[PDB]
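> Quick one: this structure, given as structure tokens, is what I'll be asking you about.
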Amino acid sequence: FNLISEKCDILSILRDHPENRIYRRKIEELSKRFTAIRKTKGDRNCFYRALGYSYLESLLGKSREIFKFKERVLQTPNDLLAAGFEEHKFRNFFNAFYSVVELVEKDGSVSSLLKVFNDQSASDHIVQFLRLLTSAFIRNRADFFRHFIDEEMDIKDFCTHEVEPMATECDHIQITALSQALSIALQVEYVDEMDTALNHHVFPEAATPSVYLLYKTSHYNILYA
Ligand SMILES: *CC(=O)NNC(=O)c1ccccc1Cl
């Protein structure tokens, strides 16, 4: 369990910033709304790894929601091809993602899913798939991202340098794009060391979340409501 941990009580993360006044207050506040946490490895891939594990976990035993998600996943090669990715170069990563979706369906256990996301090879193939899909979705909707995010940004260079390569850190744009690309509703709780409110953002604005993430020190951990 070196990539995604066993479930721990929320207050078990006080030990990560001992005698830190503000961290202690915000973690105590968070413990009133959430029961448990899983920790992720800080290797630059933890947003993709955390979202992929937590969303698939949320599908276990839900036969309609699994069917709908599989239908969307089967179309994702078309998104990749429209953005200029070649099938022979994305094949291995798409096959790995489809495989773990089938595991959710056929096996249906937390323990089997956690074993795949802690297998360095399977887990990294899943992350690489999610990175290529994020890049495709941004590229195919370049005018949307320029209009609403940043009129001055270079979309092709940002995707080449800050989305596709393993171990590149995320910002707001990659979170919005992957949420939209897979229709995953997520809530991020923000914990910094400033004497401010514990606060959250929902992706997209409307939504009832499937996934809750804690963001704390360029890092994303998984929360349980
Ligand atoms: C989400 C993710 O992997 N964040 N990365 C880290 O936690 C990290 C990687 C390199 C140096 C420092 C840190 Cl915090």
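Using Swiss-Prot numbers, chain A covers 6-230, in order.
Header lists the method as X-ray crystallography, 1.6 Å.
Placement of Cβ uses the backbone N, Cα and C atoms for every residue, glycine included.
According to Swiss-Prot, the protein has these features:
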ACT_SITE  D48  active site
ACT_SITE  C51  active site, nucleophile
ACT_SITE  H224  active site
MUTAGEN   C51 to S  Loss of function in vitro
MUTAGEN   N226 to A  Abolishes deubiquitinase activity
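Mind running through what each feature is packed against?
Cβ neighbour count for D48 (active site): 13 (other Cβ atoms within 10 Å of its Cβ, all protein chains included). Annotation note: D48 (active site) sits in a coil segment as assigned by DSSP.
Cβ neighbour count for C51 (mutagenesis position): 23 (other Cβ atoms within 10 Å of its Cβ, all protein chains included).
In the three-state DSSP assignment, the secondary structure recorded for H224 (active site) is coil.
Other Cβ atoms within 10 Å of the Cβ of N226 (mutagenesis position) number 24 in total over all chains.
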> Far apart in sequence but close in space: which same-chain residues, 6 or more away, have a Cβ under 8 Å from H224 (active site)?
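Counting only residues 6 or more apart in sequence, the Cβ neighbours of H224 (active site) under 8 Å are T45, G47, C51.
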> Near ligand 1, which of the recorded positions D48, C51, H224, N226 have CB less than 6 Å from any of its atoms?
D48, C51, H224
